[PDB]
Amino acid sequence: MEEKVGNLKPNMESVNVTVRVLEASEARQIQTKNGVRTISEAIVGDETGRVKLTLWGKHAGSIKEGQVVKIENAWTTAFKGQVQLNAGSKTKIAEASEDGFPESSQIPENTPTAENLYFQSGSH
């Protein structure tokens with residue numbers, strides 16, 4: 001609930017943040033005992049900085065560099081001492097710009113930054 005993306009907390013059941021896509025890769029299928037899934041590797045940021053963000057399924061293949069993406073109730077995980085975000089059908093993904101703030105361009109995402117209030121107004 002209103003958590004920084006750059007400094008987010010891994011293994012969080014619910015995370016609400018809005019970030020701009022700066023780096024993204026083509027989704028690849030991963031074979032597993034339970035089945036196979038198409039996952040894509042991308043890094044996004046805007047709230048305070050950039051963090052690892054991997055999407056699962058069609059969502060994984062629906063990402064694009066330069067495209068601003070907003071996520072709600074996002075589930076994150078941490079492996080090898082690294083911070084990453086996981087999303088799928090259960091998670092809600094929609095196109096939106098910085099809430100209350102100008103835009104990601106005005107807020108450096110390369111490194112963690114300080115800001116006052118996540119947004120002027122919003123829901124959930």
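We number each residue from 1, going along the chain as drawn.
This deposition comes from solution NMR.
Positions of Cβ are set from backbone N, Cα and C atoms, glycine also.
According to Swiss-Prot, the mutagenesis experiment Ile30 to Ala carries this note: Slight decrease in ssDNA binding. Under the three-state DSSP scheme, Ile30 (mutagenesis position) falls in the strand class.
Under the heading of mutagenesis, Swiss-Prot lists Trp56 to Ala and annotates it as follows: Significantly weaker ssDNA binding. Around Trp56 (mutagenesis position), the C-beta neighbours below 8 angstroms that are at least 6 residues distant in the chain are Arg37, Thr38, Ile39, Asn86, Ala87, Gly88.
Here the Cβ of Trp75 (mutagenesis position) has 18 other Cβ atoms within 10 Å, regardless of which shown protein chain they belong to. One mutagenesis experiment named in Swiss-Prot is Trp75 to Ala, and its note says Slight decrease in ssDNA binding.
In the three-state DSSP classification, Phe79 (mutagenesis position) falls within a strand. According to Swiss-Prot, the mutagenesis experiment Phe79 to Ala carries the following note: Significantly weaker ssDNA binding.
Each residue contributes its Cα atom, and for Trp75 (mutagenesis position) and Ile30 (mutagenesis position) these two points are 19 Å apart. Around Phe79 (mutagenesis position), no same-chain residue six or more apart in sequence has its CB under 8 Å from its CB. The number of other CB atoms found within 10 A of the CB of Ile30 (mutagenesis position), across every protein chain shown, is 11.
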